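K.L.:
Pasting a structure below so you can have a look.
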Amino acid sequence: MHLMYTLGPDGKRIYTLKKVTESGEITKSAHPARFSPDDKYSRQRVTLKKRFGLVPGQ
Amino acid sequence: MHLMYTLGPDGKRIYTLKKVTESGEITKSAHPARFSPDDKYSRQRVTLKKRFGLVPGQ
Amino acid sequence: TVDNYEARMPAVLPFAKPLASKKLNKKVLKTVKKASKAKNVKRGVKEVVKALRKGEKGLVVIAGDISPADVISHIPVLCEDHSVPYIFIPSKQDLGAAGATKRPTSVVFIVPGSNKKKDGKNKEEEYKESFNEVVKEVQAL
Amino acid sequence: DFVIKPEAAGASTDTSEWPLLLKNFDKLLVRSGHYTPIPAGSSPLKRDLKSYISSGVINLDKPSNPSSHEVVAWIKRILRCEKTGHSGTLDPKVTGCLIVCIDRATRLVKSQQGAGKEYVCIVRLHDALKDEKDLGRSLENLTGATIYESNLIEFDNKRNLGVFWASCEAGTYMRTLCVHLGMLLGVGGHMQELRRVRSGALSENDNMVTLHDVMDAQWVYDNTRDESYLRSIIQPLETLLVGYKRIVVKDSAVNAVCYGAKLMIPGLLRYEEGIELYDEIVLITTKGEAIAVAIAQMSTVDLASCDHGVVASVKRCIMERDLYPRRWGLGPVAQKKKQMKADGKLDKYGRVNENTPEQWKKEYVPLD
Amino acid sequence: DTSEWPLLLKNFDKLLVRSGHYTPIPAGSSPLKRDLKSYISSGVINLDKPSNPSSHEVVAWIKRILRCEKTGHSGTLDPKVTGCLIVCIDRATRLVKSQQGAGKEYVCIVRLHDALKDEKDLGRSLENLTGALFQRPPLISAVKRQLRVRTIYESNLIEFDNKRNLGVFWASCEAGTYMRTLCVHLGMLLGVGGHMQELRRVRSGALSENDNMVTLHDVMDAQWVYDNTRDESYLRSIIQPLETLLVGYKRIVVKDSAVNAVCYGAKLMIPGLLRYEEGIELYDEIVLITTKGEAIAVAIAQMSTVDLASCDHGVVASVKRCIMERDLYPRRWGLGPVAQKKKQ
Amino acid sequence: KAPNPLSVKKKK
Amino acid sequence: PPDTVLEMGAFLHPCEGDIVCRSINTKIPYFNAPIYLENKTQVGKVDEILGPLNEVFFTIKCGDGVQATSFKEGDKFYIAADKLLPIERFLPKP
RNA sequence: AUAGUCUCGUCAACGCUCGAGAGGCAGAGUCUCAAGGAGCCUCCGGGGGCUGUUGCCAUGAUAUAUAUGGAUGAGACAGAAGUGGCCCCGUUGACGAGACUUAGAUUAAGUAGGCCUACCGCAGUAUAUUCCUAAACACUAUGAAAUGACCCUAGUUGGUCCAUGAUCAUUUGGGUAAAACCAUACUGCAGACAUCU
């Protein structure tokens, strides 16, 4: 995938084709991860995100 | 032409014969531009004013 | 006295882009003066629009301190229609002075090769390198 | 929890910010608050584009080459409408304010004639003046009795140029005024420039647009299907009627008034203080649409005091005929009169005859 | 102080007050304070749809994960589009098209088949494609392929690499506009040819990618958390009420005693009106809300501002579509003074 | 070519 | 071939074997409408209609033996009168 | 019958800038006019000043021509051509013509029939069902990866995809192909002006 993004001062996305911006910030991929309805790893993801507070409910 | 104007705090016109006022602001010509009903440049004017948000109601 | 570059900046219209830097403004004014000596110049909205419509090629210099703005608000997109580079300068008095006229003018179209005389051709040859570097710096913007 | 509590803070109805003829609606005295709104009509700002243009006026800056009639014809050609008009005529060399009325707004052209006009003029003096202030004094010699009021804005004796504001009917009196300023000064003077800064109700600061704006707005609507710029440059005709005293009409009486009935007490909803007999008024709906320019046939204390009567008579009808449904004849007295006409207690025209009962002779007063 | 109030109760002090006093009924709840069953049954998900599945498959996946009775969407069926997808659950499906006039926004990559002689021409071509446009739907789309006019309101070229032949541009467009056709048209005006490499929807109606966008992993993890832990916080975090879809609508606050009658199909009258917007025009589409902020119905306005302020009785609005259930509020009609006076 | 019979049904 | 053909488009540039034309006709063409010359000979059919309302372009699907590079700028391409439909149809009704 | 309104074309009266041309505006063609030249003095072939409130062009407009303006223009051809490109006063009264009405402004839950039905408001259901099978899209199972794979008259160093799984083979197995609204039929709930203090 080609579409990359970085975070602006306001918090909205700035879209770019570059891996690293001119200021030196590494850009992040804009597309989400691939999802499968038969995925069986919700427990692992939830436990790891609760260990670091990354759960949106938490 | 000789009729010049500035905009007051209320937004109304102040009429002067001076090109530069005492405060130093350059005055504007009061009379409008020459118009022809067979003008063929509405596209150019609309495009240029739309590049900068100068179209009324935009 | 105060230079017209710093003096006429408050009067510059919002759509006056691209606006020349002071060194670029000086180079454009010098090139306009040399072209006026070459008589390879179109002055005023009527001449510039007519030359653009006929298909003449060169450089368009537009003043920024124009009131009302509907005098020149069709020129830049018309230059884009005919693939002619254009640049804005803040002063019309300086444009008129470089354009070999006593009163100010709104827009100047340098058209190299517009003079039938051989002396105009020689003057075209001598200002040609300055015209080329000005056009490249304008298109680099 | 987030719940709107009883007696919580909220915005109160302030009619001062209501647009156009609906402004200061709370100043109008209330004849009755009991009425049934009819889901018909529209607000003047919220009309669709055909009705907005057909009811629109343009405050325009006229250029210095053409005359007013040519500009009006140009606006008709650009907007492709059926009718355009104007009230105050400018000379070709004069610039400034011009109100152009479109279609239905051309009905108000005759009414706004005779309104005051304000000009800003530059006078060129042939020779220098020994005393500058005498020019201003000379202006005070010409102001009044015809120039109603004037004010000297600036005067440069080195440039021999004086700019001043004045109020007058026309611009030929401005040429005459400059010539008399030159004669009473003794140096001689003529008119350099002239510009109308106010024509009638509207002025130059009340959304003046140019002819390029009209052409560009029509082009934007034709090629982009965007109506915002055309709606910005064009103002409703109700803008010309803000000076008039207002009478608010029930929705059941609007179409009857539009066809030519005399508006009467059962049709009145709200009325304004200071309405005097035979004064020119404007008939409005609750949506702020202008029905007609009328002549007040009763005073304000009469409107507060009487149970029956003719409220106003239509001088110039503005509104279209079938914008509102025909709801006349459905009232109690109207149906009773129809029943008496059918049953022989009244003749075919509705006049009193021998078969009319005496109680109808008492309680009913024929306004015809 | 009313700016921090949630959903439709935001800036409620700007509403004109017809009646300041009422007596509350302890029925219903706030949209955020609902029970979890009513919260899901009235829920909306702003989902970060991936590339490979279609939108129908994604909606079916959300239905199977959350065990809904139905889920729906009203998005364009272009394949390989990522980004904003509005998934309405159960009752919220009836508001699946409430924000069609808002339009959509896209960030799109165009791949050019050849390198341009002039770079800036690409931007100029994009400026030519802004406005009302002639478009035909592509072969992949399920919509019938007839020529239509679609408006692109504003476009901006973010970046262009002429060596990579890739141009990233942002566009704001009317609903029903295809960016595949736009990329093909850009290639046709350039003459080198071009097509759509990647597509991302950054705004769909009122909701955008910054407006609490979640992934399908978030939905599945939240359902797992509620199933095994009986914790509602994550599921309540990812799921939004349907009132989020009703922002930008003109609001009328209804008395509690007048709520259920509106749910039974009655017209709203002046005695039931409490607060209302400035500038409500006749025949506008409006939302009827309670004092708790929950939406009763989408209605059509029968009065203007002067009639809303100065008329003592009469029809205020007529129900276009009822969101709220019957008998959530008590039936209180027939108890008012005028009705009881006429009955007596 | 023709509507479904369940789509257009006569009254009872 | 039809007896009456109207000038439809002016050559702009080739694009991927297709001919791009700026429309010199006020009306919109039918899909797959044949495109002619002044000699009434068919060069191809209308492939795609594109562009804004003020500036409409259309690309022609070239037939056998018809090359896009053979045509030069200023060449006019002609359409039959019945193959044009008014632009008011595509605009929304009032 | 009477009266009003709207759309119009004539006469009379009263005002005004005194109203149809050898007119004006817009537009097209050709030509002229912009200190673009000349001289002098400085500075380092070019730059800055002086001649120069000069010169060139237009203008007599209620007018200073020793003047006012000049491309955000002016003048001639042109007293022409053309107008099927537009413009050339206002108010009141009367007359005549065509129309629309002749209007007292209702309705705090509806309409039509013989106490009941039918229509109306809102919310739901159905708009083919089961089995086999073809195709599309995406996933998944097994094997193959850095000398990785694919495309192009093909590289002075081509391009694209690629462990975030490319591209190949077997079929390992399941999934998706919606939702909203219109129309028809059916079912259910109500006929509600909104007290609560």
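All residue numbers given for chain C refer to Swiss-Prot; the residues shown span 16-156 in order.
For this deposited structure, the header notes the method as electron microscopy, 2.9 Å.
Cβ atoms here come from the backbone N, Cα and C positions, even for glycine.
For C:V56 to K, Swiss-Prot lists a mutagenesis experiment annotated as follows: No effect. Where Swiss-Prot documents C:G59 to E as a mutagenesis experiment, the accompanying text is: Significant growth impairment at 30 and 37 degrees Celsius. Impaired association with H/ACA snoRNAs. The annotation that Swiss-Prot gives for the mutagenesis experiment C:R68 to A reads: No effect. The note that Swiss-Prot attaches to the published mutagenesis C:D80 to A is: No effect.
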K.L.:
When you measure from the Cβ of C:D80 (mutagenesis position), how many other Cβ atoms are you left with inside 10 Å?
P.N.:
24
K.L.:
Would you mind listing, in sequence order, the residues at least six apart from C:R68 (mutagenesis position) in the same chain with a Cβ closer than 8 Å to its Cβ?
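P.N.:
Correct list: empty, so none.
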K.L.:
For a quick check of packing: other C-beta atoms within 10 Å of the C-beta of C:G59 (mutagenesis position), how many?
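P.N.:
Around C:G59 (mutagenesis position), other Cβ atoms within 10 Å: 16.
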K.L.:
What is the total of other Cβ atoms whose distance to the Cβ of C:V56 (mutagenesis position) is within 10 Å?
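P.N.:
Its Cβ has 27 other Cβ atoms within 10 Å.
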K.L.:
Express the distance between the Cα positions of C:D80 (mutagenesis position) and C:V56 (mutagenesis position) as a whole number of Å.
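P.N.:
Just about 21 Å between their Cα atoms.
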K.L.:
In terms of Cβ proximity below 8 Å, which mutagenesis positions out of C:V56, C:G59, C:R68, C:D80 neighbour chain B?
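P.N.:
Cβ contacts with chain B under 8 Å: C:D80.
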K.L.:
Provide the three-state secondary structure of C:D80 (mutagenesis position) computed with DSSP.
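P.N.:
Once the DSSP labels are grouped into three classes, C:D80 (mutagenesis position) ends up as coil.
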